[PDB]
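Okay, so here's the structure we're looking at.
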Amino acid sequence: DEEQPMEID
Amino acid sequence: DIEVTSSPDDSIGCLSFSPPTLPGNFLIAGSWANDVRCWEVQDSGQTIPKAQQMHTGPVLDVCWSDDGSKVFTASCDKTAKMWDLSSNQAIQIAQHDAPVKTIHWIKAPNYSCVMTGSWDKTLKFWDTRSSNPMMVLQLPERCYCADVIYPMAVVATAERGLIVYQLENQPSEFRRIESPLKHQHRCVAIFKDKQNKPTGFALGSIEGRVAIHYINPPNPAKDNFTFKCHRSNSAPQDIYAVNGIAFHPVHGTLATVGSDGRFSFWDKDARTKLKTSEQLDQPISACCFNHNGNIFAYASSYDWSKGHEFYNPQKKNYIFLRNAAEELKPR
Amino acid sequence: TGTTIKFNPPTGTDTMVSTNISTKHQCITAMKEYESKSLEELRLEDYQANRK
């Protein structure tokens, strides 16, 4: 959909 | 999304668009019915079945030659063929001792060959005209996925093997890398820098996790990262496998397809999720882009992710085309 | 040799961002019995044994 920040480790 | 006319009868495992040296756009697809098929794609999206060839085993990978005259195939019958398209003739150019998983065309300033990665733990190079491989390289395990962008090649093996090769003058190992993922390797793709030179690669596992790895970053502890993806979700989160990963050829951003039946677009520089699609009726098995990145293809097929009990031989296998390169444009 | 053992999604744990969650793994090669082969390998064996 719209931009979301990455789920990074 | 728009379907492709006359799709194969079984599950699709690989896709490959035509090089820029050809006018128009053409799509190749390999299926578990041991067949290779071709479609001329019109500007309107109408697809025209052009030709077809067959193996005695399921086709696992396909690619094009640089000038656009040949199409290479990799099958589970321990062989690999070259398919001249103007004459519609397919002869054998490669032989292995086990199914062939990967196939790539290497255009060096000094040589040109076909690379084959197989489950016989080897990596052979063919000149398309001689029955002997001009070079054989050893892999420490079965080959699972690969990618080639001169002068760099990356191969992922079983037991989480990861090797990078140099291609100048002749192929050879550059470095063996400790994998940044702790699960089964599945797909890989190489990305380039601002000066159009190969700089790193993206590794995907079966654990809904994709790693970004640069060859020589200034600060690898902060530059190289790993992110979650393709996980449908107080309640348990289902972890699905990454079945394919490819980069947009113009915007440098990447796409991913997984066993969750969805495909997502990602930006690794800004570290953000651009889009995520709807849940298809069955997982998405393969994907690729066209030469200018204006067509994104992805195939909806079963991937044996849940075993043979979940294989429905009557569910229709679809190939979809999305004319959206701007969904991958960064901000 | 082949997917003769029935599928059973292995369980695990993880965090998500900031809380603690549980996980089910929906891949057959994530189980201990199939951790040594890939999906294409298991699928190819079920084909040659006519277990489609």
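Here chain A follows Swiss-Prot, giving residues 53-61 in order.
According to its header, this structure was worked out by X-ray crystallography, 2.8 Å.
Every residue, even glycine, has its Cβ placed from backbone N, Cα and C.
Close to A:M58 (mutagenesis position) in the fold, though at least 6 residues off in sequence, lies no residue with a CB less than 8 Å from its CB. For the recorded site, A:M58 (mutagenesis position), the DSSP three-state label reads coil. For the published mutagenesis A:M58 to A, Swiss-Prot gives the following note: Loss of interaction with human NUP98-RAE1 complex which suppresses the mRNA accumulation in the nucleus, the down-regulation of protein expression of newly transcribed genes in the host cell and blockade on nuclear import on a broad range of host factors.
Under its mutagenesis entries, Swiss-Prot includes A:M58 to R with the note: Complete loss of binding to the NUP98-RAE1 complex and IFN antagonistic function.
Listed in Swiss-Prot is the natural variant A:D61 to L, annotated as follows: In strain: Omicron/BA.2, Omicron/BA.2.12.1, Omicron/BA.2.75, Omicron/BA.4, Omicron/BQ.1.1, Omicron/XBB.1.5, Omicron/EG.5.1. Within its own chain, A:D61 (variant position) has no residue 6 or more apart in sequence whose C-beta sits under 8 angstroms from its own.
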